Amino acid sequence: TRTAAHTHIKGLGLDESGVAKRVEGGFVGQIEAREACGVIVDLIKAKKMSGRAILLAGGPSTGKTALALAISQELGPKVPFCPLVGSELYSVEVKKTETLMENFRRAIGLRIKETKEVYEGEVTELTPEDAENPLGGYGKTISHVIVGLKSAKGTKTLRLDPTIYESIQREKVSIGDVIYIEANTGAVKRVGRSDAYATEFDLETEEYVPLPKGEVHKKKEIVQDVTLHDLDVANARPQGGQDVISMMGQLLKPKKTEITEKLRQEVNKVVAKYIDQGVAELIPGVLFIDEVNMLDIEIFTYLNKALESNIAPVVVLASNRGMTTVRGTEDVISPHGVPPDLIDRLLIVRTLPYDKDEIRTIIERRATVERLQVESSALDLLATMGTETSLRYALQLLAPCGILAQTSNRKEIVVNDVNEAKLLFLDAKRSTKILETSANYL
Amino acid sequence: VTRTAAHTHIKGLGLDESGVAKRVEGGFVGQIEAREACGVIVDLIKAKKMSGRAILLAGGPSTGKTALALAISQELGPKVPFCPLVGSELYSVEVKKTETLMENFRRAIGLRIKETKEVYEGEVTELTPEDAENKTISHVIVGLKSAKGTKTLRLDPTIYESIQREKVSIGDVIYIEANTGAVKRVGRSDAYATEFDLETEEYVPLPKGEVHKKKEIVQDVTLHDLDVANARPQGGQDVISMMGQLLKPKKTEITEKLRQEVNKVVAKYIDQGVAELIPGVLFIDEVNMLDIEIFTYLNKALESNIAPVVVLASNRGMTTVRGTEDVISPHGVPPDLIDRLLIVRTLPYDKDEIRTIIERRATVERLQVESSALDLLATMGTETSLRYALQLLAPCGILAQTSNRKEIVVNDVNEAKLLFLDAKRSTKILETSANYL
Amino acid sequence: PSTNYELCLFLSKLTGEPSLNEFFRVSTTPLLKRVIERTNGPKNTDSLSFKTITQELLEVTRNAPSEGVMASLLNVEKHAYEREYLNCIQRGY
Amino acid sequence: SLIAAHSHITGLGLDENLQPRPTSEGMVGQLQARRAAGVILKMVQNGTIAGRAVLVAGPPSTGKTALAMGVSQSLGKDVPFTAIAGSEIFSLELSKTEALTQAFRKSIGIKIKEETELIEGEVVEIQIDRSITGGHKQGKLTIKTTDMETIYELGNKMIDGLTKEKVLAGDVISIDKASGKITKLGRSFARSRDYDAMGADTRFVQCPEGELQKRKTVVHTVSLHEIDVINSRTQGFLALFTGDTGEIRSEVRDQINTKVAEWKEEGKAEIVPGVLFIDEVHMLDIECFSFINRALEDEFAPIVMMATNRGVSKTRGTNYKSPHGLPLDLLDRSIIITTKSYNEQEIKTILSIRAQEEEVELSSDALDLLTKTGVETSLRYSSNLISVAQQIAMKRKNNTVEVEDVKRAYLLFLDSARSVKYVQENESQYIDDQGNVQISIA
Amino acid sequence: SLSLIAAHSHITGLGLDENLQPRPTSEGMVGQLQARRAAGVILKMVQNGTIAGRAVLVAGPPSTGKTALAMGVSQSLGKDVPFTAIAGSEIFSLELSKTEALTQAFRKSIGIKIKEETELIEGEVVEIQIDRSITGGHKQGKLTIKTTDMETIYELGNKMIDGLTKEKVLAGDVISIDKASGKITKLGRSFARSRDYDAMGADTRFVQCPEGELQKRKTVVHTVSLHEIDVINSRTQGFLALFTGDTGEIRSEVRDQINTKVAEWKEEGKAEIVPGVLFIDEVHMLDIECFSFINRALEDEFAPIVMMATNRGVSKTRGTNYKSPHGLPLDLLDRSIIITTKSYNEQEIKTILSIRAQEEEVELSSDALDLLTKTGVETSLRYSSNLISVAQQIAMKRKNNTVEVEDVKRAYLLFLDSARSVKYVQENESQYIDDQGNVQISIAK
Ligand SMILES: Nc1ncnc2c1ncn2[C@@H]1O[C@H](COP(=O)(O)OP(=O)(O)O)[C@@H](O)[C@H]1O
Ligand SMILES: Nc1ncnc2c1ncn2[C@@H]1O[C@H](COP(=O)(O)OP(=O)(O)O)[C@@H](O)[C@H]1O
Ligand SMILES: Nc1ncnc2c1ncn2[C@@H]1O[C@H](COP(=O)(O)OP(=O)(O)O)[C@@H](O)[C@H]1O
Ligand SMILES: Nc1ncnc2c1ncn2[C@@H]1O[C@H](COP(=O)(O)OP(=O)(O)O)[C@@H](O)[C@H]1O
């Protein structure tokens, strides 16, 4: 078990058709922001809209990323979620517009149901039966291939096409191997050798797979979850070109290229065609961009362009700046570092700072998650610590308090332990104070 | 007739066995304290114990910082590696600058490997491959022959593959290296030169010496050579390719994993006694051209366990550091790096040692200068600059030679001063004139 | 492998190569010669080399008939070739 | 697909006299700009006028891109419409002028007529002769209809298309000769001898009658940029989707221009022009503006529509300010369409259209409150509030959206001015332009 | 053997007790008791391995031992634990973005331990007898592998024969074959069968014939970082990019798939996660984009403990135009804990100088140690530490073993510190090139 300043956040914690409980789901306070995020989660689950932008605005250490992760856990693992930093779009292999568009396409998922009818198992015989009056000038003209497959409780003799036989030569299928044939394509697949057929007792490099379970003939419905960016990446590269430059690019570094809009529209129209047949289901997800103040003005204008498309997902933005200059500009003072046209294109959810009791309950919840026992007086001192200093400093001081408690052979965290941890590790404000007082290039 | 560069006249630091600098010795005159400090530095290098030691040579222009660096280079010898570099060379457009600095760091740590070279040279008399199947040849019996006699060898099928690569037949003088396995076809012998009156064969003589020749050699490599030997995005350094490969290999950021593996292999070979480790010198002239990021990576890389002795040169004073905006620092070097340096101060000269520098450069370039012409050149060196006289020495010799004289006279110095200008006179002409000189 | 057997064993545990001499052979061959001579059939299952999702979608449609949903979702370049009549377009340059 | 911001616009809403209706085809108001856009659309549909610059100017949230999407919807099919933003030009693998040239040539279409033989019939016999390694492939195909039966010679590509989607005898298939398309219509024989290999369940198709070969003329549109990318290198068709078309030489462009002029003069092909729309055209550099100035004077130059929402602003790449962010030599070559703001009634009609498109039922007083909020703050803010108010109303288990749902959505999600006021009242809680913030509560 | 004496070679770890209380002088670390106790608390958190992504900022004036404390933490951490010490300037690259370089630095500092069991048959090949099958399937072979002591016969399958014919192994070749996995190697040619050929081949390597038991059991523990798995799964032949370094911006979906597969391999127990420390020395030389990516990347469960070192005061953050404490923005300092290092008094300077002189095998006299301590208190620790070795060379040129006062005084006269060089430059400013480029090379007017 590992904790990473999260994983106490288990969803948002709203009840059905109602007001958020104050302490529920690892969340303390932020009732209006959690209600707005629940409304956004229901809008995403409605599966109807495209390119809706929410900006989480508040101070530092107020729970914007916690709310985004709560949205992601409320949506479930099947709905796609792409976390992102504003600094990640400045790639040096491809232009920043292409990175933004591929992160947009990474947050649109496709669920495809399909039927696989297969014959698999350990093989018993391979008789390429010759035809009567077998032409002339050729040896062993095959009328059909008889393959005897066996598995757990099942044994089936199959009369295959002659043209599978060269595939038999292709995958090096011998008697005693565990093979796998799809009915629609008729392509064999040598999984390995049976465990009972380990004849070479001394030295062998074969992969001995167990004998597969169930009947030989199995027809099953499987569900595959992909993203639209996966389809774009798989369709961009030459799929089995079998030429010199294809293997050259296979062996080379996979450099990122500007995926054209034509390929995206082709993928979109084939996806819509298979959606109309009912075999595929489209799900939109969340592209979360934290600290969008690091985005360039070109990123903001391309965001204005790309939010109007019919495909784009719900984009959750976060920012902690209040009234600052937009990156890429020199005199554009804007709220949250976001230009007014994009600000016009989104909805703003405000996040509030916390109180003493909320900070105390957050510290106690983090102590219970990290499996640390803190007494009440040390908890009150940590709450006063989190009010005088930052909340994150009091949250991150819990683990040194646990180390200093366990080094004295006790499980409770004592006021002496948190005083020692205060003396050992410094706050940002106290470090700034001793940087101002000391003029020795500290 | 040998050419003469700017630092040709300097052969060493000119110190005695006690380390005290003789005044005029080794191509130097004056600058005794910095020469003694550089002698202490080369004693530290010859100790072969320390790593990451850094010395900065600080002084004015034309005072001898680069002269002392090349004097260190001749004092150590060609066995010790020496990597001269400019601070401008670290700005590469193929790889990042810290990677280039670390590559130049690894270029100044060398290895001596004693090895044998055994060569079979001569004309093939018999080429019988024995198969002994178990299609595939067991071995090949090859009979070479030179003017001192013949010799028979048994060769593995890899050398037979290399022999059939070279289209070797009976009667061809060929070359075989026993250790490497390289096969080179020198060409057909003249004993078979009259089989046809005209053919594309190149007819070479029989070797006059013995067939088998063995000698001892030493291989001087660096750690950067072994780094780039086994870090190739597209391999194939072994095959001889006159034409280039179809895809141009680019310089890449070599990871620390390859450095640790190369260090482990080198330490294993050193522990066997095969290889000897020679720490060397990385010299960076004009260190004020380094970016602050390169200064930070230099701060990090000077604490390595395999870092060489680094010698920096600078001629600036209280100057802003490159890549910064308001960091006024001595010699253009940030104060965190300066704390790790040892600073050797380089003094200016006066008239007498300027005159002896001029006469030493005249003696090295084989020019005869008259005494009053030497005094005029020394006065001009004190007035304009020392390098102005050092660069006007050769036009004086040319103007003397065109007048059929082997002795430089005062009129030659006046004519060379009239024809060629220094920086101050050209700046005065620049200031007085209006339309772009 | 004579001097650095531990690194070869580590790389064989990582990649799953059945031969420990594959790394020395690959590192000392030309890249085009390596591209021509890559016919490798078996791989070790007990390895850290993993089969990606997109590579699985490549493998299922290596030999697959048309009108299957997985087959047609990953074969769109051929569909764009066929529907734009690029089989009979004349050369211009 | 999904509901985007311009999904309600199905055209321009103009009569045959180029007169705009007050509300038609999802467009309401902006009569002079709609009439000017209809004039531009008729100029595009004429096709004899090349390289005209059109600028659409106005404040934000007014309808410049709405007018461009109305032009695109009224443009018709097989006419190119390349809608890009100003940030796509700045690339790492292409120059600005080369990216602009590719955007210009993506907007010019070439309508090519091809002659095609359609061969539909039952397969009697397939004979395929392949080499030992499988490289060289040839053979014969005996095909049949109810009148006559022929034997054709198969090439490599036709056999490759026959192996995939495996054609047996008795299968009714269709052969497109000009495209190499193999379409298995089905199976007509239903032989008693059935193999155990295949899982094919092909439907019964009646035996095709009539002639076997049918001649037809097909018509397809290919952009200019596709022809330069295809003719630029060997595997240019891969580069049409990967976008690895790095700086195509001018010799290729000149030869493609001469070849398409020869195709026009032969009657084989015709050239149709399209529209290059550039949203946020102020983001382009002065070098891009100079290249646009000289590239508008070409024969193969499309109609260029540009949209910007900026007044006298700083032109990028320079040190001065210009109207619309564009230099005066570019504005000399352009005719400017001006778009004006809306009143209460136009905002109410836009919100009613957006609610009808989003399947959201609004009451009269809820629509009045949304209209008042759109007038006070922004039209985009109320149009975004519609969906979350619908989500709140569905959370309240009622079908329609009431006034209190709109008030709850207004209280939950902030606009620009309220967020600016909240930031200015709580300035110390946010990171300012100097990077100073007070995280601590006390 | 290859490593020479560096600036931090005398430090073998943090000199702490079992109660995390630092000794005054232990394991090469002198003083800094609060900083060493805090670093011991940091080490225990890394050793616990149950929490992730803590940012620790080591701050103080230069030459106080922030990097010394980091090397003490790395030495006390022990082997087979990923410690990645990088500088802030290495992030700025040409084919990798700053966030991608930071991701590769983060994922190089956390790995997995994997246990392997090897049944190795190592020996020289005597004879390979191949039972040629009529149909060609299941080609039986008889391997005569042989050590110095004893020799058996092994049965060989068809894929075994194909592996032994893929690489060219003959009689007299030393090979080892794994029984469990079928791994193939060729160590080279035995020395007993080395004189039969007059010239060796290009790939012919000569190795000693192994002794002892023919088949040996061994347990191998492999520590594979997450970046290693990313580079391996990024390409078809990805092991070359582990050494050449041209990984080239590994896509995200590979990293999520590898994270999920590492989680399920942990839950089925064939690998265990070993977290480590990423130490960014001079972290002030990073862009604000790097700081924001660090802020978001510290919140993942596969994140190491990040130790950052800075000697800056209230300095300008790179990429912006405002000043900030430590050269770091306030949201980065919010998610961090600060260990402050203080300056040294005379006794700590003397003890560190004596330890550094003992490390370099220099016999310092008492008066020379007092003079070096006075110079260290006056100028700097690193100036006296650099003066020790050149004073040793000065004394060795004087045919003396130990150093005296005269050797240290000669080294002080020959080599200048920062303040003396600043004084000599400021006294003669015309002889040096100014910030405006002006200089006076002429010595007379
Ligand atoms: N209401 C809350 N309840 C519980 N934990 C919270 C709450 N708000 C913030 N936190 C915790 O505080 C820590 C820092 O908050 P974070 O979301 O990183 O701030 P920011 O919004 O500036 O990114 C997170 O680990 C988060 O889990
Ligand atoms: N002490 C000296 N004795 C002899 N020659 C010298 C001395 N100092 C400098 N020189 C000569 O002066 C020339 C220029 O000096 P240089 O080392 O280039 O100056 P800098 O230190 O600015 O690089 C060199 O060719 C060198 O040979
Ligand atoms: N005449 C109109 N008819 C219908 N909707 C309109 C009209 N004008 C503007 N809109 C709506 O107003 C919103 C903003 O218009 P848009 O053109 O996208 O941005 P801008 O006007 O700032 O360029 C769009 O969502 C669009 O649907
Ligand atoms: N506590 C200590 N114990 C031993 N040596 C130290 C100590 N602190 C500093 N040093 C020595 O001082 C030198 C410079 O310290 P360094 O680690 O570079 O400090 P900083 O990183 O703050 O510049 C190092 O070479 C180290 O040997």
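Sequence positions for chain E are given in Swiss-Prot numbering; the residues included correspond to 16-460, in order.
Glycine residues also receive a Cβ, built from the backbone N, Cα and C atoms like all the rest.
Swiss-Prot has this to say about the protein:
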- E:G75, E:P76, E:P77, E:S78, E:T79, E:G80, E:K81, E:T82: ATP binding site (BINDING)
- E:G80 to A: Growth defect at 37 degrees Celsius (MUTAGEN)
- E:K81 to R: Growth defect at 37 degrees Celsius (MUTAGEN)
- E:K81 to A: Defect in snoRNA accumulation. Growth defect at 37 degrees Celsius (MUTAGEN)
> Which one, from the recorded positions E:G75, E:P76, E:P77, E:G80, has the smallest tally of other C-beta atoms lying within 10 Å of its C-beta?
Replying inline: E:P76
>> List every residue in the same chain as E:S78 (ATP binding site), at least 6 positions away in sequence, whose Cβ is under 8 Å from its Cβ.
In response: E:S395, E:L396, E:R397
> How many Å separate the Cα atoms of E:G75 (ATP binding site) and E:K81 (mutagenesis position)?
Replying inline: 7
> What other residues of the same chain, not counting E:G75, E:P76, E:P77, E:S78, E:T79, E:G80, E:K81, E:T82, have a CB atom within 8 A of the CB centroid of the ATP site?
Replying inline: E:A83, E:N326, E:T356
> Which chain-mates of E:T79 (ATP binding site) that are at least 6 residues away have a CB under 8 A from its CB, listed by sequence?
Replying inline: E:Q47, E:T356, E:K357, E:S358, E:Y359
> Around E:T82 (ATP binding site), how many other C-beta atoms are within 10 angstroms of its C-beta?
Replying inline: 23
>> I'd like the number of other C-beta atoms within 10 A of the C-beta of E:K81 (mutagenesis position), please.
In response: 27
> Under a threshold of 6 Å between Cβ and any atom of ligand 4, which of the recorded positions E:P76, E:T79, E:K81 are retained?
Replying inline: E:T79, E:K81
> Chain A sits near which of the binding-site residues E:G75, E:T79, E:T82, counting only a Cβ gap under 8 Å?
Replying inline: E:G75
>> With CB distance below 8 Å as the criterion, list the recorded positions among E:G75, E:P77, E:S78, E:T79, E:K81 that sit near chain B.
In response: E:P77, E:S78
